[PDB]
Amino acid sequence: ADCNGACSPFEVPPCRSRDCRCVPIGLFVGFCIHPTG
């Protein structure tokens, strides 16, 4: 698994891959994802 699970802003990288992005939607949490590049 590359960029998945929960993502954090306080954290950086938010997941571990810069090509991936953190999607904070939970008013209290976000989630990591690794789209195709």
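Shown for chain A, in order and in Swiss-Prot numbering: 20-56.
Quick reminder: no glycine exception, Cβ is built from N, Cα and C everywhere.
Experimental mutagenesis at this site is recorded by Swiss-Prot as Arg35 to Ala, annotated: No effect. Of all the Cβ atoms in the protein chains shown, 14 others lie within 10 Å of the Cβ of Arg35 (mutagenesis position).
The DSSP secondary structure for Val48 (mutagenesis position) is coil. In Swiss-Prot, the entry for mutagenesis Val48 to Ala states: Decreased binding to globulin. The structure shown retains the original residue.
For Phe50 (mutagenesis position), the same-chain residues lying six or more positions away in sequence with a CB closer than 8 A to its CB are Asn23, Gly24, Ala25, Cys26, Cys41, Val42, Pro43, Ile44. A mutagenesis experiment is reported in Swiss-Prot for this position, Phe50 to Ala, and the note states: Decreased binding to globulin.
The Cβ of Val48 (mutagenesis position) has 10 neighbouring Cβ atoms from other residues within 10 Å, across all protein chains displayed.
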